[PDB]
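Note sheet for the following structure.
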Amino acid sequence: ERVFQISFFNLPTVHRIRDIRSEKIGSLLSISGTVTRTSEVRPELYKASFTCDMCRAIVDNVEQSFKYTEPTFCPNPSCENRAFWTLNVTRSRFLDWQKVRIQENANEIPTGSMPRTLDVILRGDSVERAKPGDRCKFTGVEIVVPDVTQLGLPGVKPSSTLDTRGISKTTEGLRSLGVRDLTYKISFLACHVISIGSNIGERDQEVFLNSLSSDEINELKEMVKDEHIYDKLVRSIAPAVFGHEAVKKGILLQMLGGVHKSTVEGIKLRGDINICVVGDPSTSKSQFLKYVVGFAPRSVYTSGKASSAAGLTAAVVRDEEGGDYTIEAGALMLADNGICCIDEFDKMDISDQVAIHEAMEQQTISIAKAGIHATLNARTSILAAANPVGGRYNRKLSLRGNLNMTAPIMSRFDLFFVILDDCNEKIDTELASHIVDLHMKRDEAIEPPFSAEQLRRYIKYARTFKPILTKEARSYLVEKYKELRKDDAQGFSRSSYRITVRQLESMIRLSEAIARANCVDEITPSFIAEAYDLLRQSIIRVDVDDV
Amino acid sequence: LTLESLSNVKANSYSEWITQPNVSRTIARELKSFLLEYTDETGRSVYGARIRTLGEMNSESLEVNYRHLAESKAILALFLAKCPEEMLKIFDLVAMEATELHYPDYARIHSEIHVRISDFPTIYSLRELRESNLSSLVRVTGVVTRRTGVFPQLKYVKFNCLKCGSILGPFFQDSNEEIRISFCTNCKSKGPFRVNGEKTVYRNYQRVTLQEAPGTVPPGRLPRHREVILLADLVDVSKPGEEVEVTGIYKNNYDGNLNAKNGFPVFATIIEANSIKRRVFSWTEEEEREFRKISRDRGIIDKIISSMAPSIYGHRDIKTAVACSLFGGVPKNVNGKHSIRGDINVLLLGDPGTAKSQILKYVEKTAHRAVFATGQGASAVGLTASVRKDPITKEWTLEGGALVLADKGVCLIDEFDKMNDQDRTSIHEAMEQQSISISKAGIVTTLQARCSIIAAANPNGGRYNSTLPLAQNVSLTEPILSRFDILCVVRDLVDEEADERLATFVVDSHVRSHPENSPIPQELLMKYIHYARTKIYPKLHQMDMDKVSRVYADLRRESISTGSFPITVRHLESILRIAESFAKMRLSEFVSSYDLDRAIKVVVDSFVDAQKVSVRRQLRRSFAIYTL
Amino acid sequence: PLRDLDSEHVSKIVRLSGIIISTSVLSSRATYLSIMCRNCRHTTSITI
Amino acid sequence: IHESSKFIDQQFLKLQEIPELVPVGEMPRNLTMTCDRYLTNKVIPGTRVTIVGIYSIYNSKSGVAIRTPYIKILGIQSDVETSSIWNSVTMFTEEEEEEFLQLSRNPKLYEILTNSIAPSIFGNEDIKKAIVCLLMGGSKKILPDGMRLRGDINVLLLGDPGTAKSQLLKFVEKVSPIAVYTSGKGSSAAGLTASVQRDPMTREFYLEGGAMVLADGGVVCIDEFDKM
Ligand SMILES: Nc1ncnc2c1ncn2[C@@H]1O[C@H](COP(=O)(O)OP(=O)(O)OP(O)(O)=S)[C@@H](O)[C@H]1O
Ligand SMILES: Nc1ncnc2c1ncn2[C@@H]1O[C@H](COP(=O)(O)OP(=O)(O)OP(O)(O)=S)[C@@H](O)[C@H]1O
Ligand SMILES: Nc1ncnc2c1ncn2[C@@H]1O[C@H](COP(=O)(O)OP(=O)(O)OP(O)(O)=S)[C@@H](O)[C@H]1O
Ligand SMILES: [Mg+2]
Ligand SMILES: [Mg+2]
Ligand SMILES: [Mg+2]
Ligand SMILES: [Zn+2]
Ligand SMILES: [Zn+2]
Ligand SMILES: [Zn+2]
C-alpha cells in the first residue's frame, strides 16, 4: 500500500518560534526560522513486522506511534504470552525522516534574549527541501517529545503511577511497582516546507527562464536591449552610498563573478572575485557590506572580532553531552556560491586569518577534529572591510604597511579599494545634503535606476552566461598586462603594490564578470579595457616627501 | 522451471519467491548455465577464462559483469538488483561449483568464492539514498575519508560445551546477525557453550567512511557520508583521500532500543560492499628496455629537465634543481665511522607570484613518497614528532612528523620563513643528522629522517633586494642556509619580452581550461625516476680527482678576492653529490666528466646568485669558464 | 608487516616487527592456588 | 588461600608500526600484546623489536561478530640495544681483558688512538688529541669533607662554518659507549638538560628525559652551543 501525505500551505498567519505555546500541541500551525543544521535522510519505522518468540509466526503492518511499540494482541492461537516478541528489519516498512534544526530569525529576536532553536522533523517528499543558512516557512503539527533533560529543573515534574484499585491480592508471601516520568519538550512535524528568500525581498538559463512568466521576461529582455545597462547597474548598487563608483563597480562584478575552470592537471581556477575596502574612518565602507548582505542571496555578514575560526568555516559540536558529534556550517559555508562580508578584517586575530586563508586557496574546509574527517565546500567570494594601522590611512606607506593582514590574505584579494577622506567644501556640501535628505525623506530619498527585485532578477539571469575569450581579446589582454608591468617598473616605490601574474588572472576574472554584466557569451577587448581601467584606478600612487 | 516461469511470481515478495527451494535450484541451474555458455560471439568465453585465471592466481574473487547477465538472463539480473543478498549467495555457490569443475582440490584450499558484480548501470549519489534502496543493490560514488583497522570476523564458528569439553562442529556465521547454539549432541544439554578462537575460522572485516565528493555536492548543502563494510578480499584496497565507486547492498544497522535522542524509531544505514572500483611505480621488463632506450639518448638530461613541471614556464634553473632533488645522490657511510648525506636539499627563495607552490605540488604528484608541510598553515602534517593521545580512543600514537614520514623520500615545505622555534629545531635536526630524537611519555627513541627537502620561502618585506646578500634577505640563520645544496633565488624583474611570453602562456592555459571550449609523458617519467633511485647508485673513479681539486682551489681564492661568504667543503660535497644525480638521469653506473661539469655549473650558479650586486659582477667574469 | 596481518594468521605463529610505544605495569596471575570451601571446608588446588 | 598460592608476572605491551613507513593521511596502526614470566621487563618503550607470537582473539564489550586482534608474545628480539647506565655491562671476558692489556703496553697507543679518532677528517690533530682526553675522562675525587671533585673534561670548539666540528661531534656520539647528540635548543621532541613532567596515567611527577641526564656516565655533544 502506498503511503499518502497531505501538505497544507498558505496558512493565514505565521508564528514566531517564541510564540509556541502548549495550547497548540497537536494542532496545524505555521512557523518560520533559519535552518542552521540538517541531518542525513534516515529510515523511520512506519509499519513494523514482528515474530512472536515462541509462536515464531510472522505478523506485519503494525502501526508505530512515535516511540517504538510492540503489539500485545498476537492473533496466533499458539501462545499465551503477549509481551515477548522480536523485530526483523528487512520485512519492516520505513519512511523518509530528517531532523532539521532551525533558529530564531534576527529581526524576530527580542531585546536582550539569545536566539532559541527548534528541531523540526521532515518526512516523505518534504525531506532535503531545507538547506543550512536559509529562511524557511514550515507548516505542520506541533508535537511533543520525551525529554530526560528536565530531571534537575525546579518545579514538580508529572509522574505516571499504575493505578491499583481493581486488583485482588493475597499476602501469601515468598511489592514492586513501576513509575515513569512525564517530561517533554515541544517539537514540530512539518508536512510542507517552503524556502523564503534569505534576502529582504538552476545554472542553465533555459531552466531559469521557464520559471519566469512571459511578462517578466519582457522587462528582463527590455533591460537587455538597453545600451546604457552598465551605467544603470553601477548606479543601482548601494543607492544609500553617495559617490564611490569604483567600489560599486567592483561589488557588481563580485555579485556577477567569473567562471570556474579546471585544467587537465586537475588544478582549479577560481572564478570568485574577492574585494577589500580600506580607508579613512567613516567613509561608508560598512554601508557597502550592509547593502550586500541585505541584497545578495546566500550572503552572511560577520565582524572580525565577533568571529571565530570554527564560526567562520565549520564547527564540530557536542550535543547534550551525548556520544554523537555533529558539524554546523560556519559563515563561509552559509555563503557558499555567495558573498561573505567580513567587517573589521584587521581586528581578526592571526589564527582565524590562517584558518580562513586555508579556505581562500583551497576553496575547501578540512575537518579532522575528534572522530570526524570531512572535506566541505567553501566556494565563496569575500568582501572585506579593513582599517589601517593607527586609524588613518598613511599616504607615505605602502598598502602592506597600512594593513595587519597576512600576505596570503592580501595576495588573494582581486581588488583593493582605498577610500581617502579629503575635506573639500563642495563635495562635503552635497554629501551632507544627501545624508540629511536621507534622514528627512526615508525611502523616497533613494532613487535607483532599478529596483532591488529586478536587479536580483537581472543578476540571476546574467550568472547563467559563461563568457569565453576571443582571438583579439587574448592579444589585448597580454598587451594590457605588459603595460601594467611597465607602469610598475617605471613607478618603483610610488606604486601601492606591484602587479604579478595573479593580477593578470584577476583582470581575466573581472573581464569575464564585465562580459556577464552585458549578457554576452564572448569577451570584447573593450570589456578587457574596462577591467584594466578598474584595476588601474584601484591602485593609488604613494606620495613621497621631497628631498 | 523456465525463465518465463521465473518471471512470474507466486510468493508475496521477491525475497520469499527466491527463497522457495524449487525456485532457488532453478535459479542455480540457470546461473550455472549462464556462467558456462556465455560468449560475446567472438568464439571465446570470458567467464571460463576468468575462472581459469582466478584458479591459477589463487583468488577467491570472480568479477562478473552486470551487462552480460542482463542481456542474457534479464529476470536474473532483476532478481540480483532487487534482492542481492540471497541471489549473491546462490551465485557464489554456483561459481564455487564452476571453479570445482576446473580445479578439484581448490575446495580444500579456499572453500569460498565471492562474486564481484561489475558495471552496475544506475549510479546514485550519497544524498539521494532513500528507504526504497534498502536491502537492494546500489552503486554510489564517493571519496574515502577514514578506514578502520582490519578485524577478524567469525566465519565458521566452532563451540565447546563446558559440561563435556567436546568441540561441536562448525556453523556458518551470517554477517547480518550473531548466531548462537542451544544443543550439544554429546551431552544432550542446553548448557553454557563457549567460542574457542583456536578452531574458529575468520574473515577480514573493515569499515570505511565514504563522503560525497565536494565537486558533486550542491552549493549550499553539506556532503553526506555513509559507512561501507569491506569483507575478506576487499580490505585495504582504498587508501583514504581517494575517490572510488562502490557497489553493494544498502541495508540497516540493528542497534539496541534504536535511538533515544530522536524520539523516533530511526535506523542507521550502511553499504555492505560487494565490489570496489577505483576511479603505482611498478615497471615491467619491456618498460625497463624502453627506459634503457630513452636513457641511451644524448639529450636525456635536457629532456628530463624540460619534462619537469609542464605548467611552469621559463624557470629552467628551478626545474634542474627539482630534477637533481628527485633523482638524488648516493648516501655513503665510509668504514662505518664517517657518514655523508646523499640527497639534495633545494631552497626556492622567491617573490610572491613566482609559482613556487605549483612546483611543490608537481613534486608531490611526481615523487614516490612526498609529504607536504607548511609553516604558516595548519591543515598539514606537522614537522615535529610527537606522542599524542586520542581524545576518544584514549590510545596513544607516536607520529614522526613530516620529516620522518618522508624517509627515503621528499619533504616539501611551503612558507619556510614562517615557522616557529620547534619546527626550526626539527628541520635543523633532520638536516643535521637525518634523524629525529623524541623523549616523551616514556618513549625515548630515534626515528630515521633521511629525507630530501625542497622548500619555498619569501624574502623579507615581500621583495628580494639585490644590494643586500642572501643572509639579510631571509630570517633564516646561516647554519640552516648552509645545509641546502641548491639555493635558487628567483626575482621577477620587469622584462617586456619575458612578460609577453608569460602572459601568453597564462592566457592560453585559461582559454584551454574553459569548460565550454620533447617532454616525457609523466606516467613514464615517474617510473623512470623511481627506477633510477633504486637501481643505479652511480660511482666515480680515482683519475677524475685532478680536476675537482683544480676548480675548488680556483673557487675559494676568488671568494677571498671579494670578501663574500666563503666556499666551504660543503660546496665541494654538493658538487660531488649533484654529479651523482646527473649520472642517475643518464642511468649510468659511472659519473662522467660532463655530469661533473654540469654539477659544477649548477653549484657555481647557485653560489653567484646568492651574492650581493657588487660581489656578483666580479664573480661572474671569473667563473665564466665554469658557467659557460 | 603489521598491516599485512590477516584472518589467515589467526591462532598461528607470526613473526612481525615494529616499535613498542607503551609497556604496562606488571599484573599478578595465579599459577598454583590453594582453595577452600566456605562452609564445607573442602580443600582443593588448581594449577594454571 | 593467598599465603599458599603462587603467582607470576604478566605485562601488556603495545606495538606500533614504524613511523617511517606509514601512509601520509593515516593514523599508524598498533596491536596489544601480552607477555608473561621471563618475557616481561625485557623491553622499554621506544625500542624497535622483532616479535614471535600467536596472533590471537578476544571479544571486548561496530559489527555483530567482531573480535579485536592481539598477540600472545612467545619471543622478543631487540634489533638494536639502547645505551644507558642501567643497560651498561660491567662484565668482561678474559680474552678481551688480555687484548686490552696488550693495547696499553704500546708506547704509540696515543698516536694510534688519535689517528683512529675521525680518520676521514683532515687536520685538527690537537682537537683529536683533546677528544681522546675527553673520552677517557679523569679520576674523580670524593673528599672527607664531602666536596666532590669532577674528572670529566668539557671541550668547546668555536669556529668558522664547514670545518668538520659537527662531524667531530657525530663521531664522538658514535664512538662513545653512552652519548647523546643534540643542538643548543635540544631535539625535535627531546629536550636538553632535564624535563620533569607528570605521569600520563597517574599524574605523578617523573623524569621525562633530557640530553644531559640520558647520557649520564657518558658524553653530551651540543651543536650550536651559542643559541640556547
Ligand atoms: N559617501 C557616503 N554616502 C553616504 N553616507 C555616508 C558616506 N560616507 C559616510 N557616510 C555615513 O557616515 C557613517 C559612516 O558609517 P560606516 O559605513 O560605518 O563608516 P565606515 O566607512 O565603515 O568607517 P569605519 O571603518 O566603520 S570607522 C554612516 O552613517 C554613513 O551613512
Ligand atoms: N612562470 C609561471 N608559469 C606558470 N604560471 C605561473 C608562473 N608564475 C606564476 N604563475 C601563476 O601565478 C600564480 C601564483 O600562485 P602560487 O604559486 O600559488 O603563489 P606562490 O608563487 O606560491 O607565491 P606566494 O604563495 O604568494 S609566497 C599561479 O596561478 C601560477 O600558475
Ligand atoms: N677537514 C675536513 N675533512 C673532511 N671533511 C670535512 C672537513 N671539513 C669539512 N668537511 C665536511 O664538510 C661538511 C660540513 O660539516 P661540518 O663542517 O661538520 O659542519 P660545521 O660547519 O662544522 O658545523 P656548523 O658550524 O654548525 S655549520 C661535512 O660533510 C664534513 O665532512
Ligand atoms: Mg565600519
Ligand atoms: Mg605559495
Ligand atoms: Mg654543523
Ligand atoms: Zn504468540
Ligand atoms: Zn557437552
Ligand atoms: Zn563444600
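Here Swiss-Prot sets the residue numbers for chain D, with the shown residues being 244-304, 319-485 in order.
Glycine is treated like the rest: Cβ placed from N, Cα and C.
According to DSSP, D:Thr420 (ATP binding site) is assigned to coil rather than to any helix or strand. In sequence order, no residues are near D:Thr420 (ATP binding site), counting only same-chain partners six or more apart with C-beta under 8 A. Taken from Swiss-Prot, the feature ATP binding site covers D:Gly416, D:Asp417, D:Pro418, D:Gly419, D:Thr420, D:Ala421, D:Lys422, D:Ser423, and the record attributes it to sequence analysis.
For D:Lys422 (mutagenesis position), the same-chain residues that are 6 or more apart in sequence and have a Cβ closer than 8 Å to its Cβ are D:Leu414, D:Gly416. According to Swiss-Prot, the mutagenesis experiment D:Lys422 to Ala carries this note: Loss of MCM2-7 complex helicase activity.
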Subset of recorded positions D:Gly416, D:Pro418, D:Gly419, D:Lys422, D:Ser423 within reach of chain B (CB-CB under 8 A): D:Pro418, D:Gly419, D:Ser423
D:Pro418 (ATP binding site), number of other Cβ atoms within 10 Å: 15
Those binding-site residues in D:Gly416, D:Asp417, D:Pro418, D:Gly419, D:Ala421 whose CB falls under 6 A of ligand 3, listed in sequence order: D:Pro418, D:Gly419, D:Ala421
Entry from the binding-site residues list D:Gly416, D:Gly419 having the most other CB atoms no farther than 10 A: D:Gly419
Entry from the binding-site residues list D:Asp417, D:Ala421 having the most other CB atoms no farther than 10 A: D:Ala421
Binding-site residues near ligand 6 among D:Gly416, D:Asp417, D:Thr420, D:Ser423 (Cβ under 6 Å): D:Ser423
